[PDB]
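S.K.: Right, I'll just put the structure down here and ask away after.
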Amino acid sequence: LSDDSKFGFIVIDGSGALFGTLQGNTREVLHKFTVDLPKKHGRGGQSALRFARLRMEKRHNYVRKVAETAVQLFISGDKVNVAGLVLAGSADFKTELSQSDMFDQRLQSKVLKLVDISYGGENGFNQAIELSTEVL
């Protein structure tokens, strides 16, 4: 509406993640990515198809890394780039993303909303904002 301030939006997925933002009734993109999970890529004792399934323990390191990415994305020097935070992910990941031990101490204090995504990033990402455009 008026006097709007920027709010983060976090789309988190295991084999790639999109980090967006919500400002007023408009939407912005900060970064988009694809990240390669475990070391073996079908060249080893571990089966290639099964390898990605095997990782899920590794998802946690990946999530922290994603969380580590959010701080650089949402914090600078001593700056904060968000007026508040919105978390979005599959299988209720965001809900899981809170968890202060992995997530940042600083973001956790910016915890505003958690929503699912229709799918991955962009389209889910656009929908979540429309659905939560007026609460921000």
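So for chain A, numbering is Swiss-Prot's, and the shown residues are 140-275, in order.
Per the header: solution NMR.
Yeah, the Cβs are placed from backbone N, Cα and C, and that goes for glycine too.
Pasting the relevant annotations from Swiss-Prot:
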type	residues	note
MUTAGEN	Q185 to R, I or N	Abolishes methylation by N6AMT1
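I'd like to know what surrounds each of these features in this structure.
M.R.: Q185 (mutagenesis position) falls outside any helix or strand according to DSSP and counts as coil.
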S.K.: Taking the Cβ of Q185 (mutagenesis position) as the centre, count every other Cβ atom within 10 Å, in any protein chain shown.
M.R.: 13
